[PDB]
2 protein chains.
Amino acid sequence: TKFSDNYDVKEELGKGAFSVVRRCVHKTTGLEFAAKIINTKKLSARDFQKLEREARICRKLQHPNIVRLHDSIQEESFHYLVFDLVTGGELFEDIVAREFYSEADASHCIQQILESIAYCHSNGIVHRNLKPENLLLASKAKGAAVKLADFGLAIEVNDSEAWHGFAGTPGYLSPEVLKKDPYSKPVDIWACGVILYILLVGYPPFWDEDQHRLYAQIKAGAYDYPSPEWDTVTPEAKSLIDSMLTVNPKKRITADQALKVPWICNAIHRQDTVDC
Amino acid sequence: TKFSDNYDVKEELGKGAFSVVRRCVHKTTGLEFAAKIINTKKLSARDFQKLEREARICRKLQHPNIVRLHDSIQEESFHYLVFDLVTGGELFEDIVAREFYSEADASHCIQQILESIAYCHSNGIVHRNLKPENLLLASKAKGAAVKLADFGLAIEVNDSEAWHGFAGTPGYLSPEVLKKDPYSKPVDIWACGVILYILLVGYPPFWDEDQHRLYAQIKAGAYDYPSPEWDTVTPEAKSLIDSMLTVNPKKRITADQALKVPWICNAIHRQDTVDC
């Protein structure tokens, strides 16, 4: 063990409950990492379970758009989790700063998120808690990759849908989850459309200080494209938001499908093969 | 023991019943501390219990905005409590001096208090006796941190609400406590809103030389924003005072939530994740 033996600890990048993230360097190589240090002694059973969940999953996943969990050390009373070093902050604090994005900037950004997602989805991993406070920018540099994080809710599924409990973030929840129907991968895609909408204008498709109504609207599929903002927005951008924001999850588009839309790439289109 | 062996005692910073606070220096290091010296011989059982209460709790808590209890020595007939040295006095005597604060100055100040509070709240610690006579300014220097004190009432709680007796300070008590309902962490948040209001204008939301009426008003939620003072005050400052001064504690905002309000930080906002 002895993280201290292989890791030089630097400054603090932030903190949470029973945890602090600090910058740290590896000794022999000199590589750079964001290291999440947690109080194992002060953990609760459910907190620990989470810990073992995110841990194990992220360990499986390797991708440019996925904050890589590189290591996991246990030193007596503290558990260390070695993460990609990121320095661009959340995509949230970036959206707010610029208020909103062009269409070009949106497609690129989204395309990235679509890929990290399609990937998890190709590894039986659903994230469940997709949102801009969980999307991180490699660095301040422009074009800097967007990297997916906080898998504390992420789950492993097979080829069939089933109820996995109720968890997520208000504004991003899917119909199928609120309806308490059996759900799967498209739940994340639903959050995508939401974030897209946000990216395009800087405000949500659904909102309301009443959760009931909020939820009624979500399950209804109740959003639109208010003028004037949405006036100079193309149809190919709206149409896409539709296919993601599809209430029937069975008819909702997949990440892989969505990564084949010309508004992402750039008549005839790319059709997925069908085998029975 | 022999505090005298490790501590050079300097001048008197003030005094209370069976106690005097004097400035003192550590010998080998030379560090500076406010040292509360108490007559153990002249203590009553309830006074002692308190002593052991504040003691043990503060010992747990470490924070920039929390007067750190560094040590606790017992010398025959006197018990010493080694505290952070503070020299700015109470935030009370500062408010009175300047009468009241700008909005910027208020948010900063409050944000600090919100953090010390959120912290205790994250360590099962509720303060119960929150007020400006208990908030201390590190030094006379401007920007000097505000540090929380007098935990003589502070209590330890779990995840559930229950009656913890009736204690606090008139003008700051919460509805739930006066209603003698089962109470918890939000009781402090209620005192926050109160202090905020005060910070913004230099007079309380609730007051009355009749306690019954005073209390009737508190439980009622009976305050307002009288003109002209409150005329140049933003809505984001009032609205916030509302969410803290929420009579239904279940619907009252949390410190952590409140530390995510743009009037504190500086459309879209930061949503807390929900797991069941």
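Residues 6-271, 278-287, in that order, are what chain A shows, numbered as in Swiss-Prot.
This deposition comes from X-ray crystallography, 3.2 Å.
For all residues, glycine too, the Cβ spot is worked out from N, Cα and C.
Here A:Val26 (ATP binding site) comes close to A:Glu17, A:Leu18, A:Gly19, A:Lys20, A:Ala39, A:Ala40, A:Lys41, A:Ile42, A:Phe88: these same-chain residues lie at least six apart in sequence, with C-beta atoms under 8 angstroms from its C-beta. Per Swiss-Prot, the feature ATP binding site maps to A:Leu18, A:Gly19, A:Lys20, A:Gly21, A:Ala22, A:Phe23, A:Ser24, A:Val25, A:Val26, A:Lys41.
Other Cβ atoms within 10 Å of the Cβ of A:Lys41 (mutagenesis position), summed over all protein chains shown, number 22. Quoted from Swiss-Prot, the note on the mutagenesis of A:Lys41 to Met is: Loss of kinase activity.
Experimental mutagenesis at this site is recorded by Swiss-Prot as A:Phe97 to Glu, annotated: Loss of cooperative activation of adjacent holoenzyme subunits. Other C-beta atoms found within 10 angstroms of the C-beta of A:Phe97 (mutagenesis position) number 20, with every protein chain shown included.
Listed in Swiss-Prot is the mutagenesis experiment A:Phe97 to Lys, annotated as follows: Increase in calcium independent kinase activity, no effect on translocation to the neurite. In the three-state DSSP scheme, A:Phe97 (mutagenesis position) is classed as helix.
Swiss-Prot gives this note for the published mutagenesis A:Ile100 to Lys: Loss of cooperative activation of adjacent holoenzyme subunits. Within 10 Å of the Cβ of A:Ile100 (mutagenesis position) there are 20 other Cβ atoms, across all protein chains.
DSSP assigns A:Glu108 (mutagenesis position) to a helical segment in the three-state reduction. Long-range Cβ contacts of A:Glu108 (mutagenesis position) within its own chain (separation 6+, distance under 8 Å): A:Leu205, A:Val238, A:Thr239, A:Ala242, A:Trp268. One mutagenesis experiment named in Swiss-Prot is A:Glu108 to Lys, and its note says In n498gf; slight increase in calcium independent kinase activity, no effect on translocation to the neurite. Nuclear translocation of daf-16 resulting in lifespan extension.
Listed in sequence order, there are no same-chain residues at least 6 apart in sequence whose CB falls under 8 Å from the CB of A:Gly170 (mutagenesis position). A:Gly170 (mutagenesis position) carries neither a helix nor a strand DSSP state and counts as coil. Record note (Swiss-Prot), mutagenesis A:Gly170 to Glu: In sy574; abnormal spicule protraction; when associated with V-665. The unchanged residue is displayed.
Sequence-distant contacts of A:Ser179 (mutagenesis position), defined as residues of its own chain at least six apart whose C-beta falls under 8 angstroms from its C-beta, comprise A:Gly173, A:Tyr188, A:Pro191, A:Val192, A:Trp195, A:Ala196, A:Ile223, A:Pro254. Quoted from Swiss-Prot for the published mutagenesis A:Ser179 to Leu: In e408; males display locomotor and muscle seizure defects and egg laying defects.
In the three-state DSSP scheme, A:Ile200 (mutagenesis position) falls into the helix class. Taking a C-beta cut-off of under 8 Å and a sequence gap of six or more, A:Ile200 (mutagenesis position) has these contacts in its own chain: A:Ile115, A:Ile118, A:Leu135, A:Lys136, A:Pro137, A:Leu140, A:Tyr177. Recorded in Swiss-Prot as a mutagenesis result, A:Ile200 to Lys carries the remark: Loss of cooperative activation of adjacent holoenzyme subunits.
According to Swiss-Prot, the experimentally introduced change A:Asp236 to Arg is described as follows: Increase in calcium independent kinase activity, loss of translocation to neurites and glr-1 trafficking. DSSP assigns A:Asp236 (mutagenesis position) to a helical segment in the three-state reduction.
Among the mutagenesis experiments that Swiss-Prot reports, A:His280 to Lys is described with the note: Increase in calcium independent kinase activity, no effect on translocation to the neurite. Residues within less than 8 Å, Cβ to Cβ, of A:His280 (mutagenesis position) and separated from it by at least 6 positions along the same chain comprise A:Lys265, A:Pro267.
The annotation that Swiss-Prot gives for the mutagenesis experiment A:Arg281 to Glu reads: Increase in calcium independent kinase activity and translocation to an unlocalized pool in the neurite. Small decrease in glr-1 trafficking. According to its DSSP assignment, A:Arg281 (mutagenesis position) is coil. Every protein chain considered, the tally of other Cβ atoms within 10 Å of the Cβ of A:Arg281 (mutagenesis position) stands at 10.
The Cβ of A:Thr284 (mutagenesis position) lies under 8 Å from the Cβ of no residue that sits 6+ residues away along the same chain. For the mutagenesis experiment A:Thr284 to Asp, the note given by Swiss-Prot reads: Constitutively activate kinase activity, increase in translocation to the neurites.
Think of the gap as 6 residues with no coordinates, bounded by A:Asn271 and A:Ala278; the Cα atoms of those bounding residues are 13 Å apart. In this structure the C-alpha atoms belonging to A:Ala22 (ATP binding site) and A:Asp236 (mutagenesis position) are separated by 44 Å.
For A:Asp236 (mutagenesis position), the spatially nearest entry among the recorded positions A:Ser24, A:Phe97, A:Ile100, A:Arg281 is A:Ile100, judged by CA separation.
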